[PDB]
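Trainee: Below is the structure I would like to discuss, written out as structure tokens.
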Amino acid sequence: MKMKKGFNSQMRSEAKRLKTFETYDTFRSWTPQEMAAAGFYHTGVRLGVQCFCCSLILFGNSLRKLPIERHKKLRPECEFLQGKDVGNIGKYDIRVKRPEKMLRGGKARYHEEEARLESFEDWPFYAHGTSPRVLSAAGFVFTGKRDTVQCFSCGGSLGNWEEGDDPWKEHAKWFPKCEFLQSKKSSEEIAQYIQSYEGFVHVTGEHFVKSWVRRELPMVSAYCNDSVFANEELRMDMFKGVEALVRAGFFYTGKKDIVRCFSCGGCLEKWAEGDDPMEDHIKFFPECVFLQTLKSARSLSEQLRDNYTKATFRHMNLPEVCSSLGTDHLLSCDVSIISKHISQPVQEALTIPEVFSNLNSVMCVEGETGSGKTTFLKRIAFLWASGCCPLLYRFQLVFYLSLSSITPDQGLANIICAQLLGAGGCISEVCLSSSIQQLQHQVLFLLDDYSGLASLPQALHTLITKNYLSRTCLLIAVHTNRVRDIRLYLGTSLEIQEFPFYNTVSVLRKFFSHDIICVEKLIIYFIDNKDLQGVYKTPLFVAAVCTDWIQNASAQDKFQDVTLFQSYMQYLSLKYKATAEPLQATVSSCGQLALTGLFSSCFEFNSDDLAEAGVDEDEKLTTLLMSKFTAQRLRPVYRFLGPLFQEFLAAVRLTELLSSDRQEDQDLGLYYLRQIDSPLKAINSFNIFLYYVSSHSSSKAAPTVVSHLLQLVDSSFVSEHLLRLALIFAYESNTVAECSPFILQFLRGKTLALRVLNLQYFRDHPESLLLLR
Ligand SMILES: Nc1ncnc2c1ncn2[C@@H]1O[C@H](COP(=O)(O)OP(=O)(O)OP(=O)(O)O)[C@@H](O)[C@H]1O
């Protein structure tokens, strides 16, 4: 209840307000990214988080209100930029201003040291944990603005000082060529000081991506609030007075009349009189968004190709996640990563804002098939091009290349010009080779859809196999347990663990205005908790539930589980329509396995049974959309997405078998239909197998199974007859109530007790209710 409130926790900014959520459960509405962007950190008292400037006991976490709204509503006296040690992604150096420019009179006097001591009257209260004496002992002087300090005789500015950061390691790390440093400290201790988290970085205040950013006030919900990025957004199509004024909280994505604020908008036609705050952001944009954002040689060639890469990464083509229909630029939810280390099995979970700082050499990212590799690579490329995340400023060039058979060993220049630039980039082989060589650790390749060394081109092969004479940094997307070739070559392997539920609920929240469907999904989901995992193993379930809104709400209020599963399966069928032949096999071949276990009462499904089922024979991609490597001690197990998914896949296999006219691919279906042989078997199996063999409009399969249900005959006795006939009539009326019933149910099952025991659909009653009922 009561914990040490104290005061401003000066040791707590973002990128440290996010790392505190590794001890946070993955099932709740608000996200660590959004909560941390609100200046909150996870103490761990029971479940709650508190702010770093205005300590708040915020435990309850609702859905209709974002953390910014709660923080403003409860204690509104800490967000007037009165002073907060807010660090953004914050590459720790971006302050490069005045390398030799106008200081406040050169308070170091260009010689003196006690002058550096005395220049710190207005040293703010953000730091202070850092002693001004130790800062001044290394030739540092306070330039005057926002706790950034400049060192003379080399003119280097460092900011975002935190607790315990000794300004002697850092002065060595960021400027080895600082004359004062070589004058005082020997060339031996500096190598020891090099040991830090950034790989090979140097003085990189000059770089073609830079864009100075403000104090990153917490009213910045997420990216796209820098008022300079949003301006160059709409230099493409909204160019043929209105434009510059539209940047009162807007940016362009789409077809010249769909311009989006941080929530949504554009539902009005432009070029009329039309003041941009029209209808005050059209009806406040429901919930009065952010108080109107709070009241408003060949170096030339490589720079030119840098500009083209930035332009083609900011084009509307790349930033499109949740690629179903809509108008999307607002998603920033990240994927959790835990990086296994080369030698021993240590997990060591990372965070997205900190993983960028460790990019050193050839890197691989794991991940289940359809789990967010292409998205993550596109996000990092975009964030480089959308230059406001500072950590990515160290790369002068980034390249996204999908090695999906477009590369039969032809050449790197040809593959980079025809995939990224487009009709404009004539970057020659020699130009690209020289750019790679001189820009050693400032070129980041993002390779996707990996196959193997044999398929890479010559230059890419050299860059991936040596990484000694080139120093280029690469990130390759691969499949889990399918990266067995570059084990010896890579450092800092990475893996996409899972997709937590807060990301799913955040994406659901953003896409919807009628936010009663999402809450219904929340309640109707934590009551099962058996399919808690698996279903959210991939972001494709979010896309499936979103595209289920092509007809109505995703909470149709009628046995939600079967609709959810069918929506998922239909979305799988839709996405891979280009290569649907193996998927149709993967759903069938794997699906039959579930049927084999539907009645044998086993869900572990060890490896040797998979061969009998007839799936994974080629270790193919899609077979991981429906199973996971649950255990890896020995003889890895293969568990599906919960017993309910057992049921649904077994049902779809049974329907396909009893629907196919292949005679002896159907006798097996009848055999699997045979084991149900008693009313208790018509209950215990059909408690969970009821709406799954019936849901599908199995025209051919309906008569055989309804006949089998009828032929079982050869209070509790009467009761089971009543339930059995209820099942049979419901099943037969689900799809077609003409062919099978008029010749089948007229035989045996007709019973009722008082008035409404046979209140089903009304047709011609029997002669006299089976002559005995
Ligand atoms: N943060 C996110 N929010 C919502 N959906 C996401 C997010 N990240 C990824 N996705 C979803 O992930 C899907 C793409 O996944 P992914 O790139 O893993 O497929 P893939 O088969 O690995 O493709 P490739 O093999 O080409 O990399 C997209 O349809 C997108 O909807």
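What you see of chain A is 47-286, 295-350, 400-817, 857-915, where the numbers are those given in Swiss-Prot.
Looks like electron microscopy, 3.3 Å, at least that's what the header says.
Placement of Cβ uses the backbone N, Cα and C atoms for every residue, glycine included.
Look at Swiss-Prot and you will find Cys315, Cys318, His335, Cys342 tagged as Zn(2+) binding site, backed by sequence analysis. Residues or ranges marked as ATP binding site in Swiss-Prot (evidence: a large-scale study or a structure entry): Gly473, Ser474, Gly475, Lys476, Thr477, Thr478. Positions annotated as domain 'NACHT' by Swiss-Prot: 464-759. Under its mutagenesis entries, Swiss-Prot includes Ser857 to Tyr with the note: No effect on production of IL1B in response to bacterial flagellin.
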Trainee: Relative to ligand 1, which of the recorded positions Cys315, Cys318, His335, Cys342, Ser857 have a Cβ found under 6 Å from one of its atoms?
Mentor: none
Trainee: For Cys318 (Zn(2+) binding site), which of the listed binding-site residues (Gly473, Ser474, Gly475, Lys476, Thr477, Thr478) have their CA atom within 10 A of its CA?
Mentor: none
Trainee: Using DSSP with the three-state reduction, classify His335 (Zn(2+) binding site) as helix, strand or coil.
Mentor: helix
Trainee: Given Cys342 (Zn(2+) binding site) and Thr478 (ATP binding site), what distance in Å do their CA atoms have, once rounded to a whole number?
Mentor: 31
Trainee: Quick one: of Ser474, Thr477, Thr478, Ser857, which of the recorded positions has the smallest count of other CB atoms within 10 A?
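Mentor: Among the recorded positions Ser474, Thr477, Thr478, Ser857, the lowest count of other Cβ atoms within 10 Å belongs to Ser857.
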Trainee: Around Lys476 (ATP binding site), how many other C-beta atoms are within 10 angstroms of its C-beta?
Mentor: 24
Trainee: Which one is it: of the binding-site residues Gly473, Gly475, which Cβ has the fewest other Cβ atoms within 10 Å in this structure?
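Mentor: Sparsest of the binding-site residues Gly473, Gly475 by Cβ contacts within 10 Å: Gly473.
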Trainee: Sorted by position, what residues of the same chain at least six away from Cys315 (Zn(2+) binding site) have a C-beta under 8 A from it?
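Mentor: Once residues fewer than 6 apart are set aside, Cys315 (Zn(2+) binding site) is near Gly303, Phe304, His335, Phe339, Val343.
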Trainee: Whole-number Å distance between the CA of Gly473 (ATP binding site) and the CA of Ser857 (mutagenesis position)?
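Mentor: Pair distance, Cα basis, whole Å: 53 Å.
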Trainee: Could you give the Cα distance in Å between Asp817 and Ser857, the residues bounding a stretch of 39 unmodelled residues?
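Mentor: The answer is 19 Å, taken between the two Cα atoms.
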Trainee: Need one number: the Cα separation in whole Å between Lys286 and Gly295 across the 8 missing residues.
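Mentor: The answer is 11 Å, taken between the two Cα atoms.
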Trainee: For a quick check of packing: other C-beta atoms within 10 Å of the C-beta of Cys342 (Zn(2+) binding site), how many?
Mentor: 12
Trainee: Of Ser474, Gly475, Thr477, which is closest to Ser857 (mutagenesis position) if I measure between C-alpha atoms? They're all binding-site residues.
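Mentor: Given the candidates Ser474, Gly475, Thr477, the nearest one is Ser474.
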Trainee: According to DSSP, folded down to helix, strand and coil, what is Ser857 (mutagenesis position)?
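Mentor: The residue in question, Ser857 (mutagenesis position), is coil (DSSP, three-state).
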